[PDB]
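Chemist: There's a structure below that I have some questions on.
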Amino acid sequence: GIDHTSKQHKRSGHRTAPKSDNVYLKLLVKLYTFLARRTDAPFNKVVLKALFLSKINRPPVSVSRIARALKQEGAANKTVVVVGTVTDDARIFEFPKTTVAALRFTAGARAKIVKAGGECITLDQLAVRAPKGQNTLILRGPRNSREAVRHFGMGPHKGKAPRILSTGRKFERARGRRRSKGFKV
Amino acid sequence: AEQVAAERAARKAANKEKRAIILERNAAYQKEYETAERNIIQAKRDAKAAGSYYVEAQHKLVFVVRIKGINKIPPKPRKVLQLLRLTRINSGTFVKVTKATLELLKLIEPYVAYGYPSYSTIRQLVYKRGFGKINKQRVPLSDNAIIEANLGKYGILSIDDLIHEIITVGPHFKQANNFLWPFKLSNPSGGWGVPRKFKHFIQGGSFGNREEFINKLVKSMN
Amino acid sequence: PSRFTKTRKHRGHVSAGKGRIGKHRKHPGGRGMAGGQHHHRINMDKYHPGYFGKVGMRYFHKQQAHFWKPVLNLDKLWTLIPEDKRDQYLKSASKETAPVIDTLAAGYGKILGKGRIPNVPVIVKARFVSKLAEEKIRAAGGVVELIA
Amino acid sequence: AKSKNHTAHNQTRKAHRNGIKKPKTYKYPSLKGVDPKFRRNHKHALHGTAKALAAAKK
Amino acid sequence: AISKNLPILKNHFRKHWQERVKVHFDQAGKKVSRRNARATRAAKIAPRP
Amino acid sequence: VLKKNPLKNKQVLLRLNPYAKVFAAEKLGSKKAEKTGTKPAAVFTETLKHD
Amino acid sequence: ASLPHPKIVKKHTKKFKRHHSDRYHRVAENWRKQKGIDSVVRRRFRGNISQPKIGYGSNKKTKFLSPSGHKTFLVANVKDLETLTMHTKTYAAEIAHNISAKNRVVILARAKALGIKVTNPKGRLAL
RNA sequence: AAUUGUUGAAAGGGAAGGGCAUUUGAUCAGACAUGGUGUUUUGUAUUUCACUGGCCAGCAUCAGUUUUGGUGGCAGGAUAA
RNA sequence: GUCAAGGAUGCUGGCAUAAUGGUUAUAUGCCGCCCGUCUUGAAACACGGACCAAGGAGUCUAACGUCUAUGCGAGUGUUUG
RNA sequence: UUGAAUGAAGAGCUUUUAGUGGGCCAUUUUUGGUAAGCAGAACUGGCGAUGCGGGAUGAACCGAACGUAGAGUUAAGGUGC
RNA sequence: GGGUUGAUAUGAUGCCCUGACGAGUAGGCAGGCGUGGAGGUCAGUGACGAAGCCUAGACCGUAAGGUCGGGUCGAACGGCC
Ligand SMILES: [Mg+2]
Ligand SMILES: [Mg+2]
Ligand SMILES: [Mg+2]
Ligand SMILES: [Mg+2]
Ligand SMILES: [Mg+2]
Ligand SMILES: [Mg+2]
Ligand SMILES: [Mg+2]
Ligand SMILES: [Mg+2]
Ligand SMILES: [Mg+2]
Ligand SMILES: [Mg+2]
Ligand SMILES: [Mg+2]
Ligand SMILES: [Mg+2]
Ligand SMILES: [Mg+2]
Ligand SMILES: [Mg+2]
Ligand SMILES: [Mg+2]
Ligand SMILES: [Mg+2]
Ligand SMILES: [Mg+2]
Ligand SMILES: [Mg+2]
Ligand SMILES: [Mg+2]
Ligand SMILES: [Mg+2]
Ligand SMILES: [Mg+2]
Ligand SMILES: [Mg+2]
Ligand SMILES: [Mg+2]
Ligand SMILES: [Mg+2]
Ligand SMILES: [Mg+2]
Ligand SMILES: [Mg+2]
Ligand SMILES: [Mg+2]
Ligand SMILES: [Mg+2]
Ligand SMILES: [Mg+2]
Ligand SMILES: [Mg+2]
Ligand SMILES: [Mg+2]
Ligand SMILES: [Mg+2]
Ligand SMILES: [Mg+2]
Ligand SMILES: [Mg+2]
Ligand SMILES: [Mg+2]
Ligand SMILES: [Mg+2]
Ligand SMILES: [Mg+2]
Ligand SMILES: [Mg+2]
Ligand SMILES: [Mg+2]
């Protein structure tokens, strides 16, 4: 008999491997497991953790987001590392020359990077040209910009986007949504 | 290789230097224990000769053993037992006696037997039941190197320095005592005495303050 | 895949995951959206406020092709020029050869000014524009022409 | 049918299963409820401070 | 009943709808029938297009 | 692999604690005290034997 | 002879028979956990049958090993049999139940030629 | 399969069945080979040949955990009374 | 170099098979109330169950929520044709 | 020794959904009652959901909570049989 | 919680080191066992006997179950992804 102060046999609650059956992603996890164990640079631990992430935890990083990251002071010649998908952005009309190391590139993103004299890199070419993650810049896409996150924590006076199928007048704009009909939220 | 032979010779020389340090520290500790004991005895004799009474210094350290099991404990004494790391029956901890811990002991009095440990029972507890906490992972002590690797920043290089920080409640008593995992004691080898355990020691039971009689019980449990 | 359902894990267990007390029954709270004003008011208010009642004018015989007006912001606007003709227009930002962007033929009814076209003049043929979209196009050096 | 009306038995145990959580105080609290005359001024004092700091830094 | 935070659905299945389910298993067969009829018609209305 | 016990196993009692050899050589745990001749006061003795 | 193994400890040699399988013929001896609310076997009263749990698990060094010290590999023909050419001290062949009498002869002869142990070298033997 | 007959075995003082453990009866699986220096050898190289591994133990020297004795040296107190 | 120092080795005996062990029946010691179920509470003097074989109960669909895997990604969905 | 002691088993956060929404007992404080194995509250600990050792027997008492085993030691209770 | 890649070593949902823990209804989740049929595969088993069925005969698995021997039998049926 032991007076337990915690839950016994509690899992860590973190992914220790990707849920995917992608053999190439398992190869990348094998390489960055070696590089997290044997290098003791914190980049490799971060990249190994980020390789486990799900599709909603790997939002796409736009090329405009990459260019805004290179507009930082002294970050213009770093290697932008996106553990995920790099997507195109037609809203930006001037993309610089840079090295981007990502899992996937869309065709427009790859064309926009290599049109400006840049270079698109996989995460193992990054591992051979920056094994401690020297001169790198990890970028992450926006997580709370997802459409599902609008409805999270829905309640009174939270302003959190009702789960609705059709949107308009007659569709939840009445008693409970204005002073005149009933009350306001 | 020859460089590996150089590292082996360097390691053995460093080990001899560390053992010389530990040996002279243990000799100094034995000398100060002997002189403090003789000084208290002669202070009592001198006060009896002068006609006065030497009031001994109040005890700075208790050893606390949880004697009552897991079920049917109220939440406040249960929380105090968890904060004193007595999470199972016959678990012992060293507790620094101040007012902030005497009112913990008063709260968990019906569930523990505590008293004032001597150097002999501290030495036997740390020698036989002495385990560390290293990556929390309960490492058996067994070697002065794993005490130097964790308590060496506080100047503790050996199991005797660790014992010294307990018996003389040192500046780093908290760190040494929290390095010590709670002592998993057995049931006492000659019984408890006491046909029923859960009355006070004054009333013929086991719990409560057992001032200098905790050494007999803990040596039976060890 | 019937084998991956938890019915096959509930084989052998009596209540099938539904309870010995609660005892899965037919329709214990009503059927459908029953009792949204009475015994599901705490669910209708809180997660669906506004479900009950009327809001404004009824529209008899609405045709949604009257209201067809898809909006194109100015931060796109150059995606309507094809990808290989686009760069030779971006360089040599010139009047007397300015790209005509028929936006109705691309399928938009209103131009909005969400932001930052380059400083190249364009002819923008559009059914409707907003004020800031017009100001930004004339600031870049072009003109909006209205069509129908 | 006569039965138990109300009891607070087990409620403190359930309350302390997932702990009793303190409300996680922040630097820069919300100005909800603070005096509007103070708020309208403080917006301008902050705007002028940031303007003067940008002028002194550049 | 109405339950947890979920959108309000308007599934119009409160009639005897199972008497009127038209499943188009015959999509491929009617495609071959349409092509056969076009070939047959073209042979009937030779050279006319 | 196995926790050998000091307070048995003099090899482990000498691996830990290099002073155990000196303690066992000088006997150091059976050492005689100096015979002082302090006599208690009559006030202490008559308070002790006092009714 | 096999590889040297530790002494095989089984920890529960008795078969885990179902409750009341001795009492009703409809209840077979195949183990079913009693999920009843008042079940003495489920509640583990003293005097009742033991239930299978993971503490009875065999030692991993001596698990799946026959008393000879071999794992049994089921063999249907000679091509199955010669998978154990380099694993004779670890694996023992065992001819499947549906193999002919005339094919068991050549399986047994090839296994003797390879040194592979057969655990049933007596099925369908003409005597 | 329920149910039944015969034969064989077994047990049986107001149930029977079951758990742990062993006695008794019945019944059954598993292992001696091995590498080996050695030629008293026949079909002249086949082979001449005490080793080895299976089951149960006895003692000795140890290690771990304990239990039960014998005995020695110190310390304290009203430096016992 | 040795050792009792990061976990047993040395020497010897008998047997080499029902001897150890397995299964099985029985006997003995102690324990063991009939399961399912509703229940605050079941061995209940609560309900179902005489026994056996076969059959027998969270399925499919429309529209969705969360999560996850995949493809492409400001796009995306070939399969109405 | 960065502003008391002790502990910290990682801390913080989010989504989603099952069951449940008949309770009951015990020490102490209590209301209605003459009282209850009555009806009703407060705090805690239990039973429900839980076996084990003891109270001969019993849901709640006492001791103690449970993987499979070996050895030791005990708790509550006992030691004429 | 860690260790392990310039034959780790070709099992890196591997091997290994270290420490703690293990009760459970309703319920949740995970890893597996079995069944009818389908794609692939073993150039799988089989009239020299497939499946079935009987078997206080044997083996493996904590278990779901799997495997084998004997009898009966007579035309088909398994392993793995
Ligand atoms: Mg004893
Ligand atoms: Mg089941
Ligand atoms: Mg269950
Ligand atoms: Mg039910
Ligand atoms: Mg119109
Ligand atoms: Mg160990
Ligand atoms: Mg078995
Ligand atoms: Mg079994
Ligand atoms: Mg069964
Ligand atoms: Mg019950
Ligand atoms: Mg029959
Ligand atoms: Mg009679
Ligand atoms: Mg010994
Ligand atoms: Mg035999
Ligand atoms: Mg026997
Ligand atoms: Mg009985
Ligand atoms: Mg209930
Ligand atoms: Mg019952
Ligand atoms: Mg009946
Ligand atoms: Mg019936
Ligand atoms: Mg059936
Ligand atoms: Mg309710
Ligand atoms: Mg109620
Ligand atoms: Mg109910
Ligand atoms: Mg009253
Ligand atoms: Mg129960
Ligand atoms: Mg009991
Ligand atoms: Mg008792
Ligand atoms: Mg009684
Ligand atoms: Mg009695
Ligand atoms: Mg009590
Ligand atoms: Mg015992
Ligand atoms: Mg469990
Ligand atoms: Mg099939
Ligand atoms: Mg064939
Ligand atoms: Mg057959
Ligand atoms: Mg039978
Ligand atoms: Mg036929
Ligand atoms: Mg089959």
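Chain F is numbered as in Swiss-Prot, which gives 312-362 for the residues shown.
Recorded method for this deposit: electron microscopy, 3.0 Å.
The backbone N, Cα and C atoms fix where each Cβ goes, and this holds for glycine too.
Annotations per Swiss-Prot:
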MUTAGEN   F:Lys314 to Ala  Significantly diminished nuclear localization; when associated with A-315 and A-319
MUTAGEN   F:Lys315 to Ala  Significantly diminished nuclear localization; when associated with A-314 and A-319
MUTAGEN   F:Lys319 to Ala  Significantly diminished nuclear localization; when associated with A-314 and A-315
MUTAGEN   F:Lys332 to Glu  Leads to an inefficient release from ACL4 with a delayed assembly into the 60S subunit; when associated with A-334
MUTAGEN   F:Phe334 to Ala  Leads to an inefficient release from ACL4 with a delayed assembly into the 60S subunit; when associated with e-332
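If you look at the structure here, what lies around each of the features I listed?
Modeler: The Cβ neighbour count for F:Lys314 (mutagenesis position), using a 10 Å radius over every protein chain in view, is 12.
Around F:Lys315 (mutagenesis position), a 10 Å sphere centred on its CB holds 13 further CB atoms from the protein chains shown.
DSSP gives F:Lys319 (mutagenesis position) a strand state.
In this structure, F:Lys332 (mutagenesis position) is part of a helix by DSSP.
Proximity of F:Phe334 (mutagenesis position) to non-local residues of its own chain (separation of 6 or more, Cβ distance below 8 Å) is seen for F:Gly340, given in sequence order.
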Chemist: Around F:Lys319 (mutagenesis position), how many other C-beta atoms are within 10 angstroms of its C-beta?
Modeler: 11
Chemist: Going along the chain, which residues six or more apart from F:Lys332 (mutagenesis position) have their CB under 8 A from its CB?
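Modeler: Correct list: F:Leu325.
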